[PDB]
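Chemist: Let me begin by handing over the structure; questions about it come next.
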Amino acid sequence: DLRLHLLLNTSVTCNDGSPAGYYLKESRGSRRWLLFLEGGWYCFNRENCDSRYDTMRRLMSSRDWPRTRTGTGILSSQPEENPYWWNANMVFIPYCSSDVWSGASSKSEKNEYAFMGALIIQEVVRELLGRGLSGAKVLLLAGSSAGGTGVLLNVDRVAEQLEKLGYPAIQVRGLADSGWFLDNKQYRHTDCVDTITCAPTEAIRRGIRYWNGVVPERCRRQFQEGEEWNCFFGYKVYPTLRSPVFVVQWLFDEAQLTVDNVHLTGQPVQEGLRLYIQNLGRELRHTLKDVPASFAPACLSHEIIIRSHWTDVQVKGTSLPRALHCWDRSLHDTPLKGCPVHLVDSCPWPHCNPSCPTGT
Ligand SMILES: CC(=O)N1CC2(CCC2)c2c(F)cccc21
Ligand SMILES: *[C@@H]1O[C@H](CO)[C@@H](O)[C@H](O)[C@H]1NC(C)=O
């Protein structure tokens, strides 16, 4: 189990002003630290945030958080479940800011909600330094879904923070799971008039203003004022990043398909939708061509790294825990024989890879 710690700096809050926090399981004698960012969509205006507060309140408030959580997948401490980093110091950072981990805005007379995702990460790192993180050799900032995009938005800021605090020896790396989205054409198009019809580009554009969202500096300088939404799209922000980032992305991610207005039921897929889906997988594969550390199976699914059976999926015969281990070796101070780090499926239809999650 990982034990809850509410932030000692109570100015760093979840959406409703309750303190943010983190769950921690220490591993004495390990200098590896895994900080995992939870996902869970986002909200971008008063109405849709109010709705989220009614029925997804744990994503907006710490008032009902349990005092412990069980580490699963890459957060498991059992080598049977986590071949990669079972002995690491484990941190699970709950997502309670609804801002894709980008916000830097407090609740105030002008703001019904606080959007502090970027500051929560910084404050967790700061408070962990006194709990052993000061001795770390590697800090892996990982995350799934909105948390995976949060890795892309925050990994270099964590690196800068540690450098400015006087810890230049801690190697900061990112692991972005299911947070690599395409600003592609939707299969069916709706004008952004409400929440359900608003495409991610426009919803993120509105969110950034509502959250006071922040993006990595080099990406911000490329796209400039009013265009920072571009930095929420992995293929655009990734080339601007300096920290090593391993990208995990299903080629047919269910959240990507949802925002594309694709809803697979059971009837035969006809030609237009068949071509749409195949083109989506091809475009995703294309965006990963120059990403040297990546794991992209041809499956219709969503998230991987904290699932208990995350070890099952393989690309070209290599599992994700193995690929991550090979990534670790590649970052020791030329490719490795039989230890690949770039694993992208080439087959063109969901479940053409036999190791895809069953959905059972
Ligand atoms: C499914 C999808 O296109 N997006 C867009 C975005 C903004 C760039 C990543 C996102 C999140 F930040 C969290 C959940 C879904 C999504
Ligand atoms: C608490 O966090 C805020 C926001 O990041 C920061 O401005 C402030 O200095 C912090 N307070 C302390 C005592 O560290």
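Don't overthink the numbers, they just go from 1 along the chain as shown.
Just so it is clear, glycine is given a Cβ too, placed from its N, Cα and C backbone atoms.
Sharing the features that Swiss-Prot gives for it:
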type	residues	note
MUTAGEN	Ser145 to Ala (Swiss-Prot position 232)	Abolishes enzyme activity. Unable to mediate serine depalmitoleoylation of WNT proteins
ACT_SITE	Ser145	active site, charge relay system
ACT_SITE	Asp253	active site, charge relay system
ACT_SITE	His302	active site, charge relay system
Chemist: Please list, in sequence order, the residues in the chain of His302 (active site, charge relay system) that are at least six apart in sequence and whose C-beta is under 8 Å away from its C-beta.
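Modeler: The answer is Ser145, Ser178, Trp250, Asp253, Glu254, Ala255.
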Chemist: On the three-state reduction of DSSP, what should I expect for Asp253 (active site, charge relay system)?
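Modeler: Looking at the DSSP assignment, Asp253 (active site, charge relay system) belongs to a strand.
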Chemist: Gap of 6 residues, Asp333 to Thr334: Cα distance in Å, to the nearest whole number?
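Modeler: The answer is 12 Å, taken between the two Cα atoms.
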Chemist: With every protein chain in view, how many other Cβ atoms are within 10 Å of the Cβ of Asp253 (active site, charge relay system)?
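Modeler: So the number of other Cβ atoms within 10 Å of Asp253 (active site, charge relay system) is 25.
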Chemist: Let me check the 10 A CB neighbour count of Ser145 (mutagenesis position). How many other CB atoms are there?
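Modeler: Looking across every protein chain shown, the total is 23.
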